[PDB]
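Please read the structure below before turning to the comments.
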Amino acid sequence: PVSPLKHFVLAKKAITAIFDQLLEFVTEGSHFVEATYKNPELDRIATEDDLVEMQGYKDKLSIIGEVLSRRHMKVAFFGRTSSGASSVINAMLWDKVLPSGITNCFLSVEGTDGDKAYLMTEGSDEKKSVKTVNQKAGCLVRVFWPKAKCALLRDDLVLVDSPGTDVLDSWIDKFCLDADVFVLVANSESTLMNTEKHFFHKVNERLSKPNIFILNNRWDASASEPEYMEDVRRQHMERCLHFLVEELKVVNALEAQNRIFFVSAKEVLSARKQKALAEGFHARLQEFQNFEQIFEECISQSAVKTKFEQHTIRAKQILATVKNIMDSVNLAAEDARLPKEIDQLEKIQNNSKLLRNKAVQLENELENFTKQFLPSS
Ligand SMILES: Nc1nc2c(ncn2[C@@H]2O[C@H](COP(=O)(O)OP(=O)(O)OP(=O)(O)O)[C@@H](O)[C@H]2O)c(=O)[nH]1
């Protein structure tokens, strides 16, 4: 009932918060180390190498927080014209966000904070019209739709439509590695082609266990028929299971059950846009809904790990080195001198212990962050 996407948005705000505190802390600590090293009436209590380390960390953390900021979930769709990739996307959103072709470029869909749809094309910041004015290697058109109308877009998801995998070459995927999920939209009136497989083979080789879903769309055209339906499904199931589990070897048999879905995107869209019956419209709609719920669980989870974990790790290492540096200052300062110099060294002692204690606080919070958002810690 709570969109599983919220898991990603919550992790995002938590990890950006932590890295805010993180940058503040290492900035303060750099000043301290810098003060101590440049103080001319001390003898190497803090060193130039201590200083350079901290300055490096300050600069490193600055732009991690900047890329965390821009991180989002991405799902990419592929299919022959016309298994209905665009109708699948339009139905996940609840409107005809993508009319109606078609043109050789990737089509992504993002949310705007505004109220009006519009377009943008490579190397221009002009917001071109709603889509009306819609139509030398790869071409991307970014479509923007109001967040207030689609929960998916509000919750940090980008959907990408490829041009028909039917119609030319394959150095495409540098639009496509950002993607946390790839979805093959199949034509259930036909059979899984090798041209369809060929693309996901070249995705499998450059990505370790990518998440792949197969939508056998157009599942209307096999309606009306109770016995016929189960027999054709079993046959599509075999080719889909075989492809994922054995050809792509990207998922085991029992997992693959929750990667393959029989669906009617036309129906779902029509039913969803009508909010201001064929044979088995309800069962299919439920099925599209189960897909959404599993998809959202899968993308949110995967996206947190691949986009947030390593930065979390990096932060832990950084906090370790700053603790070692504080300790080193505290200890060096512990080692005859006047009672004027003695209380200067004591001031430095407890400033280092304070700095060191916050580092430990921030390690707590980071640990805390991996428990809530990164099993199995
Ligand atoms: N019968 C059936 N047709 C579908 C379904 N999904 C998409 N289509 C049709 O497949 C054709 C090509 O799919 P799309 O890529 O979605 O085409 P489109 O650009 O949206 O064109 P229109 O939907 O006609 O406006 C269209 O004519 C759709 O009507 C479906 O679930 N069932």
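Residue numbers in this text run from 1 along the chain shown.
So this one's X-ray crystallography, 2.7 Å, going by the header.
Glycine too: its Cβ is placed from the backbone N, Cα and C atoms.
In the three-state DSSP scheme, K96 (mutagenesis position) falls into the coil class. According to Swiss-Prot, the mutagenesis experiment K96 to A (Swiss-Prot position 99) carries the following note: Mildly decreases GTPase activity.
In sequence order, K131 constitute the residues six or more apart from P99 (mutagenesis position) in its chain with CB-CB distances below 8 Å. In Swiss-Prot, the entry for mutagenesis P99 to L (Swiss-Prot position 102) states: Impairs protein folding. Decreases GTPase activity. The structure shown retains the original residue.
Sequence-distant neighbours of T103 (mutagenesis position) (same chain, six or more apart, CB under 8 Å from its CB) are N134, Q135, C139, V141, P163, listed in sequence order. Secondary structure from DSSP puts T103 (mutagenesis position) in coil. Annotation of the mutagenesis experiment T103 to A (Swiss-Prot position 109) in Swiss-Prot: Acts as a dominant negative mutant; induces fragmentation of mitochondria.
Counting every protein chain shown, the Cβ of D156 (mutagenesis position) has 20 other Cβ atoms within 10 Å. Experimental mutagenesis at this site is recorded by Swiss-Prot as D156 to A (Swiss-Prot position 173), annotated: Decreases GTPase activity.
Looking at Swiss-Prot, the entry for mutagenesis of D169 to A (Swiss-Prot position 189) says: Causes mitochondrial clumping. In this structure, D169 (mutagenesis position) belongs to neither helix nor strand by DSSP; it is coil. Sequence-distant contacts (6 or more apart, same chain, Cβ under 8 Å) of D169 (mutagenesis position) do not exist in this structure.
Residues within less than 8 Å, Cβ to Cβ, of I299 (mutagenesis position) and separated from it by at least 6 positions along the same chain comprise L5, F8, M73, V75, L157, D180, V181, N211. Here Swiss-Prot notes a mutagenesis experiment, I299 to A (Swiss-Prot position 328), with the remark: Slightly decreases GTPase activity.
DSSP classifies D156 (mutagenesis position) as coil under the three-state reduction. Chain tracing stops at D335 and picks up again at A336, leaving 11 residues unmodelled; the C-alpha atoms of these two are 9 Å apart. In the deposited model, 9 residues between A276 and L277 are missing, and the Cα-Cα distance across the gap is 18 Å. For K96 (mutagenesis position), other Cβ atoms within 10 Å of its Cβ number 14.
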